[PDB]
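Below: the structure, in structure tokens.
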Amino acid sequence: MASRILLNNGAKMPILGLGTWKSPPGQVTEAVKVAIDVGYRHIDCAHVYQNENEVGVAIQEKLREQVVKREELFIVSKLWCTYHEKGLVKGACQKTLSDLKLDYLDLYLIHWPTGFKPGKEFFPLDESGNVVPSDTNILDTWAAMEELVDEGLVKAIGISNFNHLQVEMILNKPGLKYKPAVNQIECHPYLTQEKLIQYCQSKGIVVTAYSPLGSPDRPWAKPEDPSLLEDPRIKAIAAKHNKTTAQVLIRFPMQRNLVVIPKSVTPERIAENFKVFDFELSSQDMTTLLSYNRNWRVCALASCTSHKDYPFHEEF
Ligand SMILES: NC(=O)c1ccc[n+]([C@@H]2O[C@H](COP(=O)([O-])OP(=O)(O)OC[C@H]3O[C@@H](n4cnc5c(N)ncnc54)[C@H](OP(=O)(O)O)[C@@H]3O)[C@@H](O)[C@H]2O)c1
């Protein structure tokens, strides 16, 4: 298992990164410092997570301490839905760069294909509770992302939560200048994503798997919900390999040629989650894990199902 995957912009991306959604601002600086200390070189960020300033404090301190060089880090962030307008993309990127203490991002993603009305609220609502859309389409937002490459603000651009028809729309864009490098999507044994992964990989787009542990801290979790970390069948595979269930859940996407971004703010777990380069799941293990698919989504963007660009009506 090599530690990095080659992107279609010619750069290499570490296959293991640290997630930061829901990482409290008072804990994420230490989480990122610990992660870098124990070997992580890829941090997954977003403006909507409201903690990029604190992530940036950690990155800057580890650069200042010379624990790592900037060229050895792979920092990812995402353009929020209220910034899909052509005239807002650069400023949104610049705010993220300022907060992260960086002069470029390694990868900048369109967070969702759905654009929302600009303004202070991340989910602008009408009086009846529907999200208010923007009329800016996927393709004009993509052109604005391409400009960020040409201005030196980002080394690579990509997409997140795009279904295969939406990926295809980008790939078929008239005058396309840079292909998406990555599509970041939810993926784990209960949402195995075979069809969308095969499509993206066949086009040279690298897939990053989010919520690989099933996001047990997601705010809308219900007690009755499925639990990957507590699935006895997955625990059994872990026991056979003398690893933890989380380690199996992280190694699984790695062996599908995916990048994976488990989140933790717990120092012991941050270190545990990185110790996944010392064992191999068999093909039988992999097929068995794939068999657990239930089409179960942590992140359905449930308030936006009527948006014209809502991604999850299509089969994939
Ligand atoms: N592009 C998108 O739309 C999108 C959407 C969702 C997620 N993401 C990205 O993907 C990242 C990962 O997804 P996620 O945050 O939803 O969830 P996740 O990584 O599947 O699960 C995180 C949860 O698992 C716990 N955990 C971590 N390591 C563990 C271990 N070894 N043993 C037991 N529990 C463990 C964490 O607890 P502690 O933190 O308390 O240790 C936390 O509650 C996000 O943080 C974000 O960066 C992107």
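Heads up, header says this was done by X-ray crystallography, 1.1 Å.
Using N, Cα and C of the backbone, Cβ positions are placed for all residues, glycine too.
Annotation comment: Swiss-Prot describes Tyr49 as active site, proton donor, evidence class experimental evidence. According to Swiss-Prot, the NADP(+) binding site annotation covers 10-19, 211-273. Swiss-Prot lists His111 with the feature substrate binding site. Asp44 to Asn appears in Swiss-Prot as a mutagenesis experiment; the accompanying note says: Reduced glyceraldehyde oxidoreductase activity. In Swiss-Prot, a mutagenesis experiment is listed as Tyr49 to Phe, annotated with the note Complete loss of glyceraldehyde oxidoreductase activity. Quoted from Swiss-Prot, the note on mutagenesis experiment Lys78 to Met is: Reduced glyceraldehyde oxidoreductase activity. According to Swiss-Prot, the experimentally introduced change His111 to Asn is described as follows: Reduced glyceraldehyde oxidoreductase activity.
Every protein chain considered, the tally of other Cβ atoms within 10 Å of the Cβ of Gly10 (NADP(+) binding site) stands at 9. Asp44 (mutagenesis position) is 28 Å away from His241 (NADP(+) binding site) when you measure Cα to Cα. When the mutagenesis positions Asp44, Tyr49, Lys78 are compared by Cα distance to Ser211 (NADP(+) binding site), the shortest distance belongs to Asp44. For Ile261 (NADP(+) binding site), the same-chain residues that are 6 or more apart in sequence and have a Cβ closer than 8 Å to its Cβ are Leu16, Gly17, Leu18, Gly19, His42, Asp44, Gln184, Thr208, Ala209, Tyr210, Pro212. Remark: of the binding-site residues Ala221, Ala271, the most isolated position is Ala221 (fewest other Cβ atoms within 10 Å of its Cβ).
Taking Cβ-Cβ distances under 8 Å and a sequence separation of 6 or more, the neighbours of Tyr49 (mutagenesis position) in its chain are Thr20, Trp21, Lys22, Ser23.
Comparing the binding-site residues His241, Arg251 on other C-beta atoms within 10 angstroms of each C-beta gives the minimum for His241. Checking the recorded positions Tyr49, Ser211, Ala221, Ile261 against ligand 1 with a 6 Å cutoff on the Cβ atom leaves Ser211, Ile261, in sequence order. Note: the CA-CA distance between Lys78 (mutagenesis position) and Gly10 (NADP(+) binding site) rounds to 20 Å.
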